[PDB]
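Trainee: Take this structure, written in structure tokens, and hold onto it; I'll ask about it next.
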Amino acid sequence: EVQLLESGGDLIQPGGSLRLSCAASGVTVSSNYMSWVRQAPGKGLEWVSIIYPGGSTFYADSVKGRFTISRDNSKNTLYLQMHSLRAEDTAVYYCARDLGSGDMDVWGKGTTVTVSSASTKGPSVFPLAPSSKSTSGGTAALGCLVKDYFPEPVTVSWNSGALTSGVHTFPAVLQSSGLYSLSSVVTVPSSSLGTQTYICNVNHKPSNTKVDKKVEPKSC
Amino acid sequence: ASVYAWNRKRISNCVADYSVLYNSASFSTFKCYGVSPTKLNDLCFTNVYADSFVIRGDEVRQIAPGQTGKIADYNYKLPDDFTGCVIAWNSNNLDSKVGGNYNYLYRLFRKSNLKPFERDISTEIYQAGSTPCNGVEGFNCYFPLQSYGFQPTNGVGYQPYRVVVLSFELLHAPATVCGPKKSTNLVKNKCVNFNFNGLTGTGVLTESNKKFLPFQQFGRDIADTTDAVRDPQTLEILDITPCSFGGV
Amino acid sequence: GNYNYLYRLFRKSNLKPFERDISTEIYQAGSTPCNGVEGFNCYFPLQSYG
Amino acid sequence: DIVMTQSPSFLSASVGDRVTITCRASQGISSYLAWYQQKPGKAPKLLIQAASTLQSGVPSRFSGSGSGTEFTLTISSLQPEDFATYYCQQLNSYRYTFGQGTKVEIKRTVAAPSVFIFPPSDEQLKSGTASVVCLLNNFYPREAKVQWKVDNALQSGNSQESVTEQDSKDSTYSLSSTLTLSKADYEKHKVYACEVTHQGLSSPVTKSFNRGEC
Ligand SMILES: *[C@@H]1O[C@H](CO)[C@@H](O)[C@H](O)[C@H]1NC(C)=O
């Protein structure tokens, strides 16, 4: 059927270069307005570049002089050549067919570009200990702080999967160091604090890091 | 006209008074290429072409050499070596209707760019995909023209503008379009340097006694010397007596 | 694009041999006096190379 | 240039409701507007083009209208698959400008957050940094304000926060806020507190601890 299949996204240092490809089926790239559109993590859509059926090309001001859009008729494929990449170029990049006025009806699934100076690093895992003052007949909160890792993602489980109810693992935030940080919390009955062991299991594949952190009430 | 079907007026065999154009305060765009606007009344050309159409204010910048965009690529294209003037003005008062004016169209789909001064009025359904269209609209099969939405509430860049493109053509043929080349008053009984229709000289012009024929212009003495002339405006014959001189 | 190099585009008359003109007076391309104010038919005589 | 202001940023609706999203251009763009729908992790989907032409196959619910400077997307009867983020886009423009987007979320009743504060662990302090974490658990709606206080001084500029997506079971949110100090700064102050204001609380709730005291 009609599909746009893009590829080429990767982790790359600032100042690096990267080419994205977008192979088309059901649509002829050379006969269409074809665009690249990107989406930074947690932000909205930003149009990047367009190539007209007649061959004219245009660019957003934020990428002008650094990106080049092109196509290969024999391969029915669109390209985005990126040079002098910056941290703010980090995004999912979609290729889309433009019906003419800017209204894009055919989109690809996107490919992910990450531009960063950060070194790959496994997280430290610190406990978020349950407070000494907890309601006697109520609920207590505890968790794990998964700090200073790169790149995304990490996975977190509790008691090797045996604890799932009440777990909240939050979206990571990007610190000004360029390293990610995240917390995973669970609410448990305060009565269970003395007898049930709670261990968060943290996995960070890029650093081959696996960490089990026992989270206990703090003693005076 | 709609820009895709731009209108061309061929101007020939006439005196062009360009003072009407560059002395008008009603134009927002008046850019000339390979020619000076004020110095245009002194030039003869073989043909002048006046192309006119309506586009967006956003798009007047595309009516120039070396531009790209939907208008330059697919509707009206000027050459790199263009010799002429591009004139435009806001026409939101005339070309926008309350519900939206749609009588103005532009070509949106074309497989390749127009050549300079090419005019494409095809309405063939455009094949954006693999399957042939056979003149039926649908997915990957689009009508090639699009309508402007000229409403008075549009921003300036989206309001209609009327454009006139003057092209000046200098071929190895007789030049038929020139500029006014006005004249002045004439004085008699005084040494003057004069330039009549095609001849120039120095001398004193005096009331004559000869009877030139209705078609005769320049007199001639026996020794192939200009003797009298017919004033182009006043039907009077003037004798040319060279100004006094002599040895000292 | 380096625009530090300029060229004069207008002048009321052609330069005499070896004449040098560095004046920045506003060229009045129309009938309206400019009075040192740039605008329509009032141009800066210099233009930058691209 | 023309600035597209899309409002509201977040709107809560229920299944079967009539939803109205507004996109305002800084000046007249005729009918040159498109609407997109995007769900988490998926590419955007074109709903309406030219301000009032529902794209083929999009259900009859989605209705687009508006002219000049104010445009609206109307979902006549919201279905479960319509909770998503919606984007407007100026058409026929050199800039291809998008709106900021509107997230349509599942409406439910108000629920106050349970607030918890966590001191930095001794293991982290040995490394020279102190992270203080404030947790807001299972609340609705999403609008919540976390004010860090250190010896009663309101902290700003040294905290980051993160919100979960609506829980698949009870449609609440949870929030985590992390205050980061150096160990040196952390040890110059005693009282650490996060004050939470939320619609479900009659007055702001403060959880606090004293550095060094259990
Ligand atoms: C030319 O015009 C003048 C006035 O401008 C007029 O007096 C004169 O008769 C005209 N000559 C001819 C031949 O028409």
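We're sticking with Swiss-Prot numbering for chain C, so the shown stretch reads 447-496, in order.
Method reported for this entry: electron microscopy, 7.3 Å.
Any Cβ shown, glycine's included, is placed from N, Cα and C.
Okay, these came from Swiss-Prot:
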- C:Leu452 to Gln: In strain: Omicron/BA.2.12.1 (VARIANT)
- C:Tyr453 to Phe: Decreased HLA binding to NF9 epitope. Increased binding affinity to human ACE2 (MUTAGEN)
- C:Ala475 to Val: Increased resistance to neutralizing antibodies (MUTAGEN)
- C:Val483 to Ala: Increased resistance to neutralizing antibodies (MUTAGEN)
- C:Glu484 to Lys: In strain: Beta/B.1.351, Eta/B.1.525, Theta/P.3, Iota/B.1.526, B.1.1.318, Gamma/P.1, Zeta/P.2 and Mu/B.1.621; May enhance affinity to human ACE2 receptor (VARIANT)
- C:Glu484 to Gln: In strain: Kappa/B.1.617.1 (VARIANT)
- C:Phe486 to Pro: In strain: Omicron/XBB.1.5, Omicron/EG.5.1 (VARIANT)
- C:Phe490 to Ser: In strain: Lambda/C.37, Omicron/BQ.1.1, Omicron/XBB.1.5, Omicron/EG.5.1 (VARIANT)
- C:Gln493 to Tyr: Reduced host ACE2-binding affinity in vitro (MUTAGEN)
Trainee: For C:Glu484 (variant position), just give me the three-state DSSP call.
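Mentor: For C:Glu484 (variant position) - judged by DSSP and reduced to three states - the answer is coil.
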Trainee: Which one is it: of the recorded positions C:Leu452, C:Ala475, C:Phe490, whose Cα lies the shortest distance from the Cα of C:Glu484 (variant position)?
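Mentor: So, spelling it out, the nearest of the recorded positions is C:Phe490.
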Trainee: Kindly assign C:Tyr453 (mutagenesis position) to one of the three DSSP-derived states: helix, strand or coil.
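Mentor: Looking at the DSSP assignment, C:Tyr453 (mutagenesis position) belongs to a strand.
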Trainee: Return the count of C-beta atoms lying within 10 angstroms of the C-beta of C:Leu452 (variant position), excluding that atom itself.
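Mentor: Looking across every protein chain shown, the total is 12.
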Trainee: Of the recorded positions C:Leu452, C:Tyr453, C:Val483, C:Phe490, C:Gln493, which one sits closest to C:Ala475 (mutagenesis position) when you measure Cα to Cα?
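Mentor: Closest candidate to C:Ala475 (mutagenesis position), judged by Cα separation, is C:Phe490.
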Trainee: Which residue, out of the recorded positions C:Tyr453, C:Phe486, C:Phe490, shows the minimum number of other Cβ atoms inside 10 Å of its Cβ in this structure?
Mentor: C:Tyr453
Trainee: Can you give me the Cα-Cα distance between C:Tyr453 (mutagenesis position) and C:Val483 (mutagenesis position) in Å, rounded to a whole number?
Mentor: 20
Trainee: What count of other C-beta atoms do you get within 10 angstroms of the C-beta of C:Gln493 (mutagenesis position), across all chains shown?
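Mentor: Taking every protein chain into account, the count is 13.
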Trainee: Sub-8 Å Cβ contact with chain B: please pick out which of the recorded positions C:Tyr453, C:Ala475, C:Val483, C:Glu484, C:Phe490, C:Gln493 have it.
Mentor: C:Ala475
Trainee: Within 10 Å of C:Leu452 (variant position) (Cα to Cα), which of the recorded positions C:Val483, C:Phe486, C:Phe490, C:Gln493 do you find?
Mentor: C:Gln493
Trainee: Which ones in the same chain are close to C:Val483 (mutagenesis position), with CB under 8 Å and 6+ residues apart in sequence?
Mentor: C:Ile472
Trainee: In which DSSP state, out of helix, strand and coil, do we find C:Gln493 (mutagenesis position)?
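Mentor: In the DSSP reduction, C:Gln493 (mutagenesis position) maps to strand.
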Trainee: In whole Å, how far does the CA atom of C:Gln493 (mutagenesis position) lie from that of C:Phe486 (variant position)?
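Mentor: So the alpha carbons of C:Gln493 (mutagenesis position) and C:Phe486 (variant position) sit roughly 16 Å from each other.
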Trainee: For the recorded positions C:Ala475, C:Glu484, which Cβ has the most other Cβ atoms within 10 Å, all shown protein chains included?
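Mentor: The largest 10 Å Cβ neighbour count belongs to C:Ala475.
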